[PDB]
Amino acid sequence: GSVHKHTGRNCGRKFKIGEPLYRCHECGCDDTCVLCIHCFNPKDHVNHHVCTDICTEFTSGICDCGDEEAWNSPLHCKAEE
Ligand SMILES: [Zn+2]
Ligand SMILES: [Zn+2]
Ligand SMILES: [Zn+2]
């Protein structure tokens, strides 16, 4: 694959139509906190309750990876691998 790293800052990627928005019940500050497919690292959430949503004209947002205020635990952005 190919994915731009966002080292030293937040991701902030705006989801595109069709793309998944990952939430983790355990890691997320709250239910608005999401991760894009570039960033979500399955290894961070092996023992966690995760769910995906699908971006539509009406379900939108930006990825919170590397926004320290949005997560209860250190994430290891997938792009860094
Ligand atoms: Zn992201
Ligand atoms: Zn990331
Ligand atoms: Zn998690």
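Please read every residue number as a count from 1 along the shown chain.
So this one's X-ray crystallography, 1.8 Å, going by the header.
Just so it is clear, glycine is given a Cβ too, placed from its N, Cα and C backbone atoms.
What Swiss-Prot annotates here:
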BINDING   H6, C39, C65, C77  Zn(2+) 1 binding site
BINDING   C11, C36, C39, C63  Zn(2+) 2 binding site
BINDING   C24, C27, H45, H48  Zn(2+) 3 binding site
MUTAGEN   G61 to R or D (Swiss-Prot position 173)  Abolished ability to degrade proteins with type-1 N-degrons without affecting ability to degrade proteins with type-2 N-degrons
MUTAGEN   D64 to N or E (Swiss-Prot position 176)  Abolished ability to degrade proteins with type-1 N-degrons without affecting ability to degrade proteins with type-2 N-degrons
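Positions of the features from Swiss-Prot, shown on the structure.
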residue : record                : DSSP class
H6      : Zn(2+) 1 binding site : coil
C24     : Zn(2+) 3 binding site : strand
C39     : Zn(2+) 1 binding site : coil
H45     : Zn(2+) 3 binding site : coil
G61     : mutagenesis position  : coil
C77     : Zn(2+) 1 binding site : coil
Fewest-neighbour residue among binding-site residues, criterion Cβ within 10 Å, set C27, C36, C39, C63, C65: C27
Contacting binding-site residues, sequence order - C11, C27, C39, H48, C63 vs ligand 1, Cβ under 6 Å: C11, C39, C63
Spatial neighbours, same chain, of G61 (mutagenesis position) - Cβ under 8 Å, 6+ residues apart: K14, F15, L21, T32, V34, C55
Fewest other Cβ within 10 angstroms of its own Cβ, chosen from the binding-site residues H6, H45, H48: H48
Distance, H6 (Zn(2+) 1 binding site) to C36 (Zn(2+) 2 binding site) (CA atoms, angstrom): 12
